[PDB]
Amino acid sequence: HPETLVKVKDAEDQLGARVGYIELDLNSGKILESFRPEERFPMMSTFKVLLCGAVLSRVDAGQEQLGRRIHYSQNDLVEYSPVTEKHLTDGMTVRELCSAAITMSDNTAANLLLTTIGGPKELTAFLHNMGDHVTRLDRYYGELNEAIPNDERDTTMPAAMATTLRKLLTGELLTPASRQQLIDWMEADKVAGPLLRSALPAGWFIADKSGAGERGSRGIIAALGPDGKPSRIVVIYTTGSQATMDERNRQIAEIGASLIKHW
């Protein structure tokens, strides 16, 4: 994808930052194009799809129920909890929490779900067991941040994330009902408008999950395709930029425009 590669390198120039990129054939798993595929990037909230995949594996095993209600308190609430802050007395069901984590990127929802699966170390072990020996989650939201140079915690690599997302969405790990639920949550993503969705023509399918973080981090993982059916996985990460969120958004959208134009 010569033009898209040019645009990815342009984005590094514009942002003064690293950009990692991969296009993966959804059906075959073949890497169609990549840039920095085996470099680490902060996952940010894109991990929340993997989290809910682990939750769904427990549901499939009969060890979790999507309808199970979890109660929590003010003390559980961390920064950016737009859905969970509304239900301190209601509690929320496991499916409501995964909906909040994926579609709104609610951080308390993610923490609560992490607890159900045994925490970050257990998510990492889940990933390792499905053949992703790179992606790692280490911390809950709200934990003390060390500010470590080239911090390896809570990171993935574009190729690993793309491969892992394909396994979760189409592989045999989850039941088809659970695969469908996971992609349905991603399709209902509410907070990724200015990224790939902004470049998406009418009639296209997209299921995605966005991320942002300090130090200029911004990213998106997606399954998308024309005619209302996904056919490709796209993963885009950037970190290190001093640019505003708008500027990072625009570069990702422009990579998206290139992806679409040269589909």
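Residue numbering in chain A adheres to Swiss-Prot, whereby the residues present occupy positions 24-286 in order.
So this one's X-ray crystallography, 1.4 Å, going by the header.
Positions of Cβ are set from backbone N, Cα and C atoms, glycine also.
For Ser68 (active site, acyl-ester intermediate), the Cβ neighbour count at a 10 Å cut-off comes to 27, with all displayed protein chains included. Secondary structure at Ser68 (active site, acyl-ester intermediate), taken from DSSP and collapsed to helix, strand or coil, is helix. Per Swiss-Prot, the feature active site, acyl-ester intermediate maps to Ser68.
Per Swiss-Prot, active site, proton acceptor is recorded for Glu166. For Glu166 (active site, proton acceptor), no same-chain residue that is 6 or more apart in sequence has a Cβ closer than 8 Å to its Cβ.
Here Swiss-Prot flags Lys232, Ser233, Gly234 as substrate binding site. DSSP assigns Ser233 (substrate binding site) to a strand segment in the three-state reduction.
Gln37 (variant position) counts 17 other C-beta atoms within 10 Å of its own C-beta, drawing on all protein chains shown. Under natural variants, Swiss-Prot gives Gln37 to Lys with this note: In TEM-2, TEM-3, TEM-8, TEM-16 and TEM-24.
Annotation note: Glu102 (variant position) sits in a coil segment as assigned by DSSP. Recorded in Swiss-Prot as a natural variant, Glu102 to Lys carries the remark: In TEM-3, TEM-4, TEM-6, TEM-8, TEM-16 and TEM-24.
Around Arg162 (variant position), a 10 Å sphere centred on its CB holds 14 further CB atoms from the protein chains shown. DSSP gives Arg162 (variant position) a coil state; it is part of no helix or strand. The note that Swiss-Prot attaches to the natural variant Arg162 to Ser is: In TEM-5, TEM-8 and TEM-24.
According to Swiss-Prot, the natural variant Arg162 to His carries the annotation: In TEM-6 and TEM-16.
Swiss-Prot documents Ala235 to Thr as a naturally occurring variant and attaches the note In TEM-5 and TEM-24.
Swiss-Prot documents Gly236 to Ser as a naturally occurring variant and attaches the note In TEM-3, TEM-4 and TEM-8. The C-beta environment of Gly236 (variant position), restricted to residues of the same chain at least 6 apart in sequence and closer than 8 Å, consists of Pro65, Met67, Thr262.
Around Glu237 (variant position), the C-beta neighbours below 8 angstroms that are at least 6 residues distant in the chain are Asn168. Here the residue is the original one, while Swiss-Prot reports the natural variant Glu237 to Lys with the comment In TEM-5 and TEM-24.
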Environment of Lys232, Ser233, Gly234, the listed substrate site - residues of the same chain whose CB lies within 8 A of the CB centroid: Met67, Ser68, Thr69, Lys71, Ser128, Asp212, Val214, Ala215, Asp231, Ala235, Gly242, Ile243, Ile244
Local Cβ density at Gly234 (substrate binding site) - other Cβ atoms counted within 10 Å: 21
Neighbour count (Cβ, 10 Å) for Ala235 (variant position): 18
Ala235 (variant position) versus recorded positions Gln37, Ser68, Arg162 - nearest by Cα: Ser68
Nearest recorded site to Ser233 (substrate binding site) by CA-CA distance, among recorded positions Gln37, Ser68, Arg162: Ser68
Surrounding CB atoms that lie within 10 Å of the CB of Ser233 (substrate binding site), all protein chains: 26
